[PDB]
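Peer 1: Mind looking over this structure? Questions follow.
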Amino acid sequence: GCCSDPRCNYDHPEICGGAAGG
């Protein structure tokens with residue numbers, strides 16, 4: 001998901017900061 005998209009991942013460190021997944 002978001003966390004697998006580098007741009008989205010960069011913009012969402014809180015959501016992706018646990019384990020970054022789909």
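Indices start at 1 and increase along the chain as displayed.
Per the header of the entry, the method used was X-ray crystallography, 1.7 Å.
Note: Cβ is positioned from N, Cα and C throughout, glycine not excepted.
Below are the features I grabbed from Swiss-Prot:
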MUTAGEN   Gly1 to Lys (Swiss-Prot position 50)  In non-hydroxylated and non-gamma-carboxylated analog; no change in potency of inhibition of rat alpha-9-alpha-10/CHRNA9-CHRNA10 nAChR. Decrease in potency of inhibition of HVA calcium channels in rat/mouse DRG neurons
MUTAGEN   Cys3 to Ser (Swiss-Prot position 52)  In [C3S]Vc1.1(1-8); shows similar potency of inhibition of HVA calcium currents. Shows 95% inhibition of human alpha-7/CHRNA7, but no inhibition of human alpha-9-alpha-10/CHRNA9-CHRNA10 AChR; when associated with 58-N--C-65 DEL
MUTAGEN   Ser4 to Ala (Swiss-Prot position 53)  In non-hydroxylated and non-gamma-carboxylated analog; 2.5-fold decrease in potency of inhibition of rat alpha-9-alpha-10/CHRNA9-CHRNA10 nAChR. Decrease in potency of inhibition of HVA calcium channels in rat/mouse DRG neurons
MUTAGEN   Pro6 to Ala, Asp or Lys (Swiss-Prot position 55)  In non-hydroxylated and non-gamma-carboxylated analog; almost complete loss of potency of inhibition of rat alpha-9-alpha-10/CHRNA9-CHRNA10 nAChR. Decrease in potency of inhibition of HVA calcium channels in rat/mouse DRG neurons
MUTAGEN   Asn9 to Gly (Swiss-Prot position 58)  In non-hydroxylated and non-gamma-carboxylated analog; 1.9-fold increase in potency of inhibition of rat alpha-9-alpha-10/CHRNA9-CHRNA10 nAChR
MUTAGEN   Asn9 to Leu (Swiss-Prot position 58)  In non-hydroxylated and non-gamma-carboxylated analog; 1.7-fold increase in potency of inhibition of rat alpha-9-alpha-10/CHRNA9-CHRNA10 nAChR. 2-fold increase in potency of inhibition of rat alpha-3-beta-2/CHRNA3-CHRNB2 nAChR
MUTAGEN   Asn9 to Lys (Swiss-Prot position 58)  In non-hydroxylated and non-gamma-carboxylated analog; complete loss of potency of inhibition of rat alpha-9-alpha-10/CHRNA9-CHRNA10 nAChR. No change in potency of inhibition of HVA calcium channels in rat/mouse DRG neurons
MUTAGEN   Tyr10 to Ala or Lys (Swiss-Prot position 59)  In non-hydroxylated and non-gamma-carboxylated analog; no change in potency of inhibition of rat alpha-9-alpha-10/CHRNA9-CHRNA10 nAChR. Decrease in potency of inhibition of HVA calcium channels in rat/mouse DRG neurons
MUTAGEN   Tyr10 to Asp (Swiss-Prot position 59)  In non-hydroxylated and non-gamma-carboxylated analog; 5-fold decrease in potency of inhibition of rat alpha-9-alpha-10/CHRNA9-CHRNA10 nAChR. Decrease in potency of inhibition of HVA calcium channels in rat/mouse DRG neurons
MUTAGEN   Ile15 to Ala (Swiss-Prot position 64)  In non-hydroxylated and non-gamma-carboxylated analog; 5-fold decrease in potency of inhibition of rat alpha-9-alpha-10/CHRNA9-CHRNA10 nAChR. No change in potency of inhibition of HVA calcium channels in rat/mouse DRG neurons
Peer 1: To see if you understand the setup: which same-chain residues, six or more apart in sequence, place their Cβ under 8 Å from that of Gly1 (mutagenesis position)?
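Peer 2: Result: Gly21, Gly22.
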Peer 1: Return the single residue from the mutagenesis positions list (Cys3, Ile15) that has the minimum number of other CB atoms within 10 Å.
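Peer 2: Output over mutagenesis positions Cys3, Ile15: least Cβ neighbours within 10 Å is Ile15.
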Peer 1: Work through the mutagenesis positions one by one (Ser4, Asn9) and point out the residue whose CB has the fewest other CB atoms within 10 angstroms.
Peer 2: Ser4
Peer 1: As a test of the contact definition, list every same-chain residue at least 6 positions from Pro6 (mutagenesis position) whose Cβ is closer than 8 Å to its Cβ.
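Peer 2: The answer is none.
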Peer 1: Express the distance between the Cα positions of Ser4 (mutagenesis position) and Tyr10 (mutagenesis position) as a whole number of Å.
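Peer 2: Given the Cα positions, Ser4 (mutagenesis position) is 10 Å from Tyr10 (mutagenesis position).
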Peer 1: I'd like the Cβ neighbour count for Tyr10 (mutagenesis position), meaning other Cβ atoms within 10 Å of its Cβ, all protein chains included.
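Peer 2: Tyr10 (mutagenesis position) is surrounded by 9 other Cβ atoms within 10 Å.
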